[PDB]
Amino acid sequence: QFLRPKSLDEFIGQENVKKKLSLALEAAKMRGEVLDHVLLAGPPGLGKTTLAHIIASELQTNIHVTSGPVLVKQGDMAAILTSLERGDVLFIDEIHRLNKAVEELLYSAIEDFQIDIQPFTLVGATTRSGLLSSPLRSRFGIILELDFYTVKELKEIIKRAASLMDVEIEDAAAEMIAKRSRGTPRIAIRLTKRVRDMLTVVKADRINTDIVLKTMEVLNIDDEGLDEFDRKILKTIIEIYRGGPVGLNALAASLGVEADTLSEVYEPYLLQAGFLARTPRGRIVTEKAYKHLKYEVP
Ligand SMILES: Nc1ncnc2c1ncn2[C@@H]1O[C@H](COP(=O)(O)OP(=O)(O)O)[C@@H](O)[C@H]1O
Ligand SMILES: [Co+2]
């Protein structure tokens, strides 16, 4: 947790999100008012959880962490709501996974602020804002959509991480890791830790391009940052479905994984990076995919 930003000033990137959040945060603090409800949406590892904690820290209130699938019976939701103190942040990750039972209960605590519930700030996190119910989504006065980070931003996050792990790194090497981080801070930091391991075993004074390449080879990460499963998705569409189009459920069944893990975790960067495309009839692979994986373009 020593690598987790403790404030917006330590949060690299997401300029648009930061200015919007900072505005609402500073104003609330100055007026001593409870912050309006906030919804954080975007792929995993982009900092949603980090922002939820920063919000509570700046308001100088307590944060209550929970998950949608964890809150099944109304009893679990009631207990949490009644433990909230004025101004507290109720952070619900995977909020779109709330069942109608606890959902309707949470919905009520937002309007009438009674189940007697102390005014609080609801901070929800989801991979896609479109997953939340129409009713609940209209309750958030602040919606922050996080998109993938730029290579420059990731490079900065990597250099910051290395410094915190007591390891030197050359700019060129940091650039190389960032280019292979699939636009995600979580991925970039994990790769940096693994490259640190290589530097340790090879007894180097600082992380260079050579050390990075050696590590990428051990981790099976290619020049585009794609890992084994990313390649598996693309290769399955290419070989089994002749390039597509193939439906999400069909592709998921062939891969032996939940459709959610596919469309919420892996597909986002593949679409953003131009390896995959979505059509009404299903997912399709692009020419860039065939060329990158060295497949004869049909
Ligand atoms: N802007 C950022 N600067 C530095 N590290 C970041 C940033 N955003 C995310 N991270 C890092 O990445 C990891 C992932 O973040 P997290 O907030 O848990 O993601 P999410 O809830 O979106 O899955 C955290 O370790 C965190 O400290
Ligand atoms: Co479908």
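By the numbers in Swiss-Prot, the shown part of chain A spans 17-131, 147-329.
Quick reminder: no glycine exception, Cβ is built from N, Cα and C everywhere.
Among the features that Swiss-Prot reports, ADP binding site is placed at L19, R20, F27, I28, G61, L62, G63, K64, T65, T66, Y180, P216, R217. Remark: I28 (ATP binding site) has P21, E184, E187, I188, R191, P216 as non-local neighbours, by Cβ distance under 8 Å and separation of at least 6 in sequence.
In the three-state DSSP scheme, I28 (ATP binding site) is classed as coil. Here Swiss-Prot flags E26, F27, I28, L62, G63, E127, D128, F129, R170, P216 as ATP binding site.
Its Cβ taken as reference, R309 (DNA binding site) is surrounded by 14 other Cβ atoms within 10 Å in the chains shown. DSSP assigns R309 (DNA binding site) to a strand. As annotated by Swiss-Prot, DNA binding site applies to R309, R314.
Looking at Swiss-Prot, you'll find the mutagenesis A156 to S noted as follows: 32% DNA-dependent ATPase activity, allows branch migration. Around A156 (mutagenesis position), the same-chain residues six or more apart in sequence whose CB sits under 8 Å from its CB are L55, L56, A57, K64, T65, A68, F107, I108, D109, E110, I111, listed in sequence order.
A156 (mutagenesis position) falls within a strand when secondary structure is assigned with DSSP. One entry in Swiss-Prot concerns the mutagenesis experiment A156 to C. Its note says: 38% DNA-dependent ATPase activity.
Under its mutagenesis entries, Swiss-Prot includes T158 to V with the note: 5% DNA-dependent ATPase activity. The Cβ of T158 (mutagenesis position) lies under 8 Å from the Cβ of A57, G58, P59, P60, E110, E295, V296, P299, each of these being in the same chain and 6 or more residues away along the sequence.
A mutagenesis experiment is reported in Swiss-Prot for this position, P216 to G, and the note states: 11% DNA-dependent ATPase activity, allows branch migration. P216 (mutagenesis position) is surrounded by 27 other CB atoms, counting those within 10 A of its CB over all protein chains shown.
Sequence-distant contacts of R217 (mutagenesis position), defined as residues of its own chain at least six apart whose C-beta falls under 8 angstroms from its C-beta, comprise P60, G61, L62. For the mutagenesis result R217 to A, the note given in Swiss-Prot is 43% DNA-dependent ATPase activity, allows branch migration.
The annotation that Swiss-Prot gives for the mutagenesis experiment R217 to K reads: 5% DNA-dependent ATPase activity, no branch migration.
Restricting the binding-site residues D128, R170, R309, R314 to those with a CA within 10 Å of the CA of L19 (ADP binding site) leaves an empty set. For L19 (ADP binding site), the Cβ neighbour count at a 10 Å cut-off comes to 14, with all displayed protein chains included. When the Cα atoms are compared, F27 (ADP binding site) and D128 (ATP binding site) turn out to be 35 Å apart. Straight-line distance between the Cα atoms of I131 and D147 is 6 Å, even though 15 residues between them have no modelled coordinates.
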